[PDB]
Amino acid sequence: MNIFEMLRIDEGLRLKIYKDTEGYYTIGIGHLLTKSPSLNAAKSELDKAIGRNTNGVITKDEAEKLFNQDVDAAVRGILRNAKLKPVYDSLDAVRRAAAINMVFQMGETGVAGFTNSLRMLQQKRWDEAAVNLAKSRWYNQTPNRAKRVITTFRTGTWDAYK
Ligand SMILES: c1ccc2[nH]ccc2c1
Ligand SMILES: [Cl-]
Ligand SMILES: [Cl-]
């Protein structure tokens, strides 16, 4: 298992514009297009990203392309983040995957707000971090996905994904 396969399971794959769990226009593998309530604005954002007049639909190759870009950007953002980087550096490979999954989902900002959990993870207090992580809007809104990621940090294995 790896980050790509992990996120592919968490996000699914859709080739037509759809609304995410928060009601935002998205496409492909979790690629958020816009927070605006406007489908037009979303189709324009789509065309701008793909580089063609898509008409709200993309191919699988174009989806995988957006996905590669988004994964790379997430990692790169973590590495540029002074709050995140040190935590990320302290983790083992499996757990780094869980850290990227959270950023992919909620943004660097969203994550930066889990200050207490990050500090526990950095200290390798796995069980306590898992409990603290669960006390969040994230966990209450997307419980099954949160549980998988939390299990990952708790155990350092891919068990939740097998
Ligand atoms: C960097 C980015 C996201 C993260 N989530 C938990 C730890 C961590 C570190
Ligand atoms: Cl883009
Ligand atoms: Cl869920």
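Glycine is no exception: its Cβ is also placed from the backbone N, Cα and C atoms.
Here Swiss-Prot notes a mutagenesis experiment, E11 to N, with the remark: Loss of 84% of enzymatic activity. Residues near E11 (mutagenesis position) in space but far in sequence (CB under 8 A, at least 6 apart, same chain), listed by position: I29, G30.
Secondary structure at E11 (mutagenesis position), taken from DSSP and collapsed to helix, strand or coil, is helix. Under mutagenesis, Swiss-Prot gives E11 to Q with this note: Complete loss of activity.
Among the features that Swiss-Prot reports, active site, proton donor/acceptor is placed at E11 (among others), with the record citing experimental evidence.
Non-local contacts of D20 (mutagenesis position) by the CB criterion (under 8 A, 6+ apart in sequence, same chain) comprise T26, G30, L32. Swiss-Prot documents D20 to C as a published mutagenesis change and attaches the note Nearly no effet on specific enzymatic activity.
The active site, proton donor/acceptor feature in Swiss-Prot is assigned to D20 (among others); the stated evidence is experimental evidence. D20 (mutagenesis position) falls within neither a helix nor a strand when secondary structure is assigned with DSSP, and so counts as coil.
One mutagenesis experiment named in Swiss-Prot is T26 to E, and its note says Complete loss of activity at neutral pH; covalently bound substrate.
Listed in sequence order, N116, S117, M120 are the same-chain residues six or more apart from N132 (substrate binding site) with CB atoms under 8 A from its CB. As annotated by Swiss-Prot, substrate binding site applies to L32, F104, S117, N132.
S117 (mutagenesis position) has a Cβ environment of 23 other Cβ atoms inside 10 Å. One mutagenesis experiment catalogued in Swiss-Prot, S117 to F, is accompanied by this note: 10-fold decrease in enzymatic activity.
In Swiss-Prot, a mutagenesis experiment is listed as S117 to I, annotated with the note 500-fold decrease in enzymatic activity.
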_Secondary-structure category, per DSSP, in which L32 (substrate binding site) falls_ = strand
*Within 10 Å of the Cβ of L32 (substrate binding site), how many other Cβ atoms are there?*
18
*asked:* Out of the recorded positions I have (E11, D20, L32), which ones have their Cβ sitting under 6 Å from ligand 3?
replied: none
